[PDB]
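Beneath this line is the structure, given in structure tokens, with notes to follow.
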Amino acid sequence: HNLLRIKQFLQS
Amino acid sequence: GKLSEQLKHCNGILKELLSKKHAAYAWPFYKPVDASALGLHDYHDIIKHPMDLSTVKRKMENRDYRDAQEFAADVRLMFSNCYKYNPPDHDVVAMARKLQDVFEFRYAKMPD
């Protein structure tokens, strides 16, 4: 979607 | 019978996406995301079909699948819910795209 919430998979 | 030909091929394809060969970019789909720990307390709102390869296999193990199309349905639903949640600029969509490629040609080689 536009944003909502992004999965915390930033550099995993 | 114990897994029809189509379903046996599913077992093999699923196994591959689960193999450490793909794990480097398949782990997002191994098991459902730890949404609560991930800070994603809105995960169950966006994801209406939370499915993962382990549950696909689980259901396959229970032989609830009749054909490989039902498998394809469930596995692709997993990649589908990923695209629902994560915007195009995210790791999990890029990993989903790549894993979609392998799975796509796996099913493409699979005769029905």
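Residue numbering in chain B adheres to Swiss-Prot, whereby the residues present occupy positions 344-455 in order.
This entry, so its header tells us, was determined using solution NMR.
Each Cβ is built from the backbone N, Cα and C atoms, and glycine gets one as well.
According to Swiss-Prot, the feature domain 'Bromo 2' maps to B:344-453, an assignment based on sequence analysis. Here the residue is the original one, but Swiss-Prot notes a mutagenesis experiment at this spot, B:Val376 to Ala: Abolished binding to histone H4 acetylated at 'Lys-12' (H4K12ac). Listed in Swiss-Prot is the mutagenesis experiment B:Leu381 to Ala, annotated as follows: Reduced binding to histone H4 acetylated at 'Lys-12' (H4K12ac). Under its mutagenesis annotations, Swiss-Prot gives B:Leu383 to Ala the following note: Reduced binding to histone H4 acetylated at 'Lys-12' (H4K12ac). The annotation that Swiss-Prot gives for the mutagenesis experiment B:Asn429 to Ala reads: Abolished binding to histone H4 acetylated at 'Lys-12' (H4K12ac).
This view paints the features noted in Swiss-Prot onto the structure.
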residue  : record               : Cβ contacts under 8 Å, 6 or more apart
B:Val376 : mutagenesis position : B:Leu383, B:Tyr386
B:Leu381 : mutagenesis position : none
B:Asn429 : mutagenesis position : B:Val435, B:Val436, B:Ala439
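DSSP states for the domain 'Bromo 2' (B:344-453), grouped as helix (H, G, I), strand (E, B) and coil, give 79 helix, 0 strand, 31 coil. A simple way to gauge crowding: the CB of B:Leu383 (mutagenesis position) has 20 other CB atoms within 10 angstroms, across all the protein chains here.
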